[PDB]
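Peer 1: This is the structure I have questions about; it appears just below.
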2 protein chains.
Amino acid sequence: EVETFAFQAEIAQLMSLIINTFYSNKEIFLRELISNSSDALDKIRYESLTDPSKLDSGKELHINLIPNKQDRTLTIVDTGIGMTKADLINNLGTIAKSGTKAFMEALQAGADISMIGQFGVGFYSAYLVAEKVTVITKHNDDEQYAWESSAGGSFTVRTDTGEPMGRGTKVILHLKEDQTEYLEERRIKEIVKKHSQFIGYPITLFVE
Amino acid sequence: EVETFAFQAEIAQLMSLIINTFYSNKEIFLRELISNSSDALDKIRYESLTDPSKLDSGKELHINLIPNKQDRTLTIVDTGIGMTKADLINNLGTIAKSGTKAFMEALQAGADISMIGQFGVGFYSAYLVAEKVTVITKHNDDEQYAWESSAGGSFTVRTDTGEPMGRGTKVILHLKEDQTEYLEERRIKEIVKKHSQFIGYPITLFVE
Ligand SMILES: COc1ccc(CO)cc1O
Ligand SMILES: COc1ccc(CO)cc1O
């Protein structure tokens, strides 16, 4: 049982734009995914200030970076707040239609793709590097779900009976054939150091 | 009926540090307050996607900048989500103790005060320019409250029976004697243009 949904027109346009614009500085995708992860870790920390049972699903607040050259995947795992099914369907908890609008008009006033996260839709930068993106998420208030899209106007949602994760979000990036540099330890380290050096949670880069 | 609370030690330390460090680039305060405003406007927009009655307290999503040379105040008004009394007491909805920690260790690794918002405590930059800060807030789920602090380790909270605001947050900056440049139309315009030019909500600068 997989449900299939249409992107809103504006999100589908943002995805096309990210896929089709010539734009070399693709590396920013990782910074955007890590920021999303950091935000979501903040949220479950905040909630726990007043209800410490929120952390019964896992006390450790962190980010893992898991490359796999065999599968051609880069996985970003957080133990953040997670998303409900509703949040997942509703553009991964974003205000994506109005974010896309403000981003498009910025690209007019001399902005570039790297500024995507200022418009609150930095998730979609995944599509600079990935041909397909799988999102596994678990929120305290809901079940574990898998979201999936290879773009082209539609995404799926299914209840995930894969590995329970306890709480958080896992972004699986099925990388384009020409973007495997993002599987290299050296290169991931460099991008993390460049763009993500003041993140307030441990970021562990796994090794193969 | 005014309640008086002690800052957590770490927040009191952050406030001292902002007050006491020699640091010329004070203008960043406005960017930080506007970002907070933008975040809070995003939140009430998000909520409204699924419950349009959230906007019964006011449909218009915007930011006003109100200088007053007579009172020596600069007011930043948003129609964002607002804060509950609990959020207000608990460091204006922030994870300020762990934010302060990460900011302090950054200031070690060659970071500067302007990077305060990356640690999620950019509110406290108000204290670059203001000797006293009053926060009026109204959340859909609570009453209107006034928060007040001139730093020195303590803040007050009272239920505000002043002008009903419907929904949002109002930051009143009682400016230091030597910081009145932030009341000048020209200067506010310049800072908004410099630092806050891709905010996705109208920002109206009032005139005297
Ligand atoms: C709310 O949590 C999240 C939401 C979206 C994303 C996407 O990168 C990651 C998260 O951790
Ligand atoms: C959540 O709303 C807010 C919280 C804190 C501040 C502080 O600048 C402004 C807001 O609008």
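Note that chain B is numbered according to Swiss-Prot, with residues 16-223 shown in order.
Quick check of the header: X-ray crystallography, 1.7 Å.
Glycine is treated like the rest: Cβ placed from N, Cα and C.
Under its mutagenesis entries, Swiss-Prot includes B:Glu47 to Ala with the note: Strong ATP-binding. Strong interaction with HSF1, HIF1A, ERBB2, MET, KEAP1 and RHOBTB2. No effect on interaction with TSC1. Here Swiss-Prot notes a mutagenesis experiment, B:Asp93 to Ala, with the remark: Impaired ATP-binding. Strong interaction with HIF1A, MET, KEAP1 and RHOBTB2. Loss of interaction with HSF1 and ERBB2. Los of interaction with TSC1. Listed in Swiss-Prot as a mutagenesis experiment, B:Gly97 to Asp is described as follows: Abolishes ATPase activity.
In the displayed structure, how are the listed features positioned relative to their neighbours?
Peer 2: Around B:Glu47 (mutagenesis position), the C-beta neighbours below 8 angstroms that are at least 6 residues distant in the chain are B:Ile131, B:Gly132, B:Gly137, B:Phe138, B:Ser140, B:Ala141.
Long-range Cβ neighbours of B:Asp93 (mutagenesis position) (same chain, at least 6 residues apart, Cβ-Cβ under 8 Å): B:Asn51, B:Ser52, B:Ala55, B:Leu56, B:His77, B:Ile78, B:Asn79, B:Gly183, B:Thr184, B:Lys185.
Using a 10 Å radius centred on the Cβ of B:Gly97 (mutagenesis position) and all shown protein chains, the other Cβ atoms total 28.
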